[PDB]
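Worksheet: the structure to be examined is printed underneath.
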Amino acid sequence: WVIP
Amino acid sequence: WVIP
Amino acid sequence: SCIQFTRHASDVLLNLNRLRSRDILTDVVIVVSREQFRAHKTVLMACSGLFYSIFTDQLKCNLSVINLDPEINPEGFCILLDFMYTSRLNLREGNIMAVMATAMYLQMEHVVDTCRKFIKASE
Amino acid sequence: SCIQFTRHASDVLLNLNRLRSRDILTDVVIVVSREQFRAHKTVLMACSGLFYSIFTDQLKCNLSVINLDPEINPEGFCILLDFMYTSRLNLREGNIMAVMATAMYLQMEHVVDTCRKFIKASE
Ligand SMILES: CSc1ncc(Cl)c(Nc2ccc3c(c2)CC(=O)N3)n1
Ligand SMILES: CSc1ncc(Cl)c(Nc2ccc3c(c2)CC(=O)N3)n1
Ligand SMILES: [Cl-]
Ligand SMILES: [Cl-]
Ligand SMILES: [Cl-]
Ligand SMILES: [Cl-]
């Protein structure tokens, strides 16, 4: 999971 | 396009 | 000896979401505590272990309406349906418990994992 | 304020390909010079400008069989159908002309672009  |  | 187009999968998903937003070729209604959500059976199966099991069943594969357990929260379902079509999860302090419970029921292992981690960080 | 799961789109496409390989919820047959290919209408629309136009048509959206132009090569179609479900294109010296012509007909702009570049490098 990432900060888009 | 890339070499997978 | 194939070549690969990096953005292909993302572009496919973006187009599937455009079809959903315009209600094109949607073939099922998911009913959650009287709230109704239109979707594509194939996308639901591709994202959820529960929908995969339901639509591979010889009788249920032909149903146009699926009713979820009454304990399932419609907002939690809506956030997960958005994630299925976009890869983006709107996880917030106020919805994290409903989102985790819905992801456990839908069998969406990666969503369950990130909810457990975010809850553990807050304790 | 969403979080994003990087591998989600790729995982969705991989599962859609698994459904295709087991012939699960395929809803159309594409006929190419007597060769038959089963697929999902939504995936075809998500990848091709031609299939997008066909299945948004109020009459054609209901067809279970679509016949392509007799000039279309079945091998070229097979390679493109594999690309649609995997992001991998099996481009070879012996098939590049048939693949480019089929991608132009199917309106798959990124495939047409890589074929033009590979052909230009060989001249
Ligand atoms: C296992 S083979 C397979 N073949 C095709 C499909 Cl459409 C599919 N979906 C599916 C199954 C289980 C799970 C998910 C999707 C997401 C998750 O967390 N668990 N699986
Ligand atoms: C344009 S809006 C839109 N909405 C939904 C879908 Cl399913 C769709 N597909 C599509 C249209 C045109 C093209 C492609 C796919 C690939 C290509 O090269 N050209 N388009
Ligand atoms: Cl029904
Ligand atoms: Cl998941
Ligand atoms: Cl027909
Ligand atoms: Cl393309």
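Here Swiss-Prot sets the residue numbers for chain D, with the shown residues being 7-129 in order.
Looking at the header, which is where the method is noted, we find X-ray crystallography, 2.0 Å.
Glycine is no exception: its Cβ is also placed from the backbone N, Cα and C atoms.
Annotated domain 'BTB' per Swiss-Prot: D:32-99, in sequence order, evidence recorded as sequence analysis. Swiss-Prot gives this note for the published mutagenesis D:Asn21 to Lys: Abolishes interaction with NCOR2 and HDAC2, no effect on interaction with CTBP1 and transcriptional autoinhibition; when associated with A-116 and 376-Q--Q-379. In Swiss-Prot, a published mutagenesis experiment is listed as D:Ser59 to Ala, annotated Abolished ubiquitination by the SCF(FBXL17) complex. Among the sequence features in Swiss-Prot, the mutagenesis site D:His116 to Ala is noted as follows: Abolishes interaction with NCOR2 and HDAC2, no effect on interaction with CTBP1 and transcriptional autoinhibition; when associated with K-21 and 376-Q--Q-379.
Features as recorded by Swiss-Prot, highlighted on the structure.
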residue	record	DSSP (3 states)
D:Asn21	mutagenesis position	helix
D:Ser59	mutagenesis position	helix
D:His116	mutagenesis position	helix
D:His116 (mutagenesis position) versus D:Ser59 (mutagenesis position) - Cα distance in angstrom: 18
Cβ neighbour count within 10 Å of D:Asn21 (mutagenesis position): 17
Distance from D:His116 (mutagenesis position) back to D:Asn21 (mutagenesis position), taken between C-alpha atoms, in Å: 23
Close in space, distant in sequence - D:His116 (mutagenesis position), Cβ under 8 Å, 6 or more apart: none
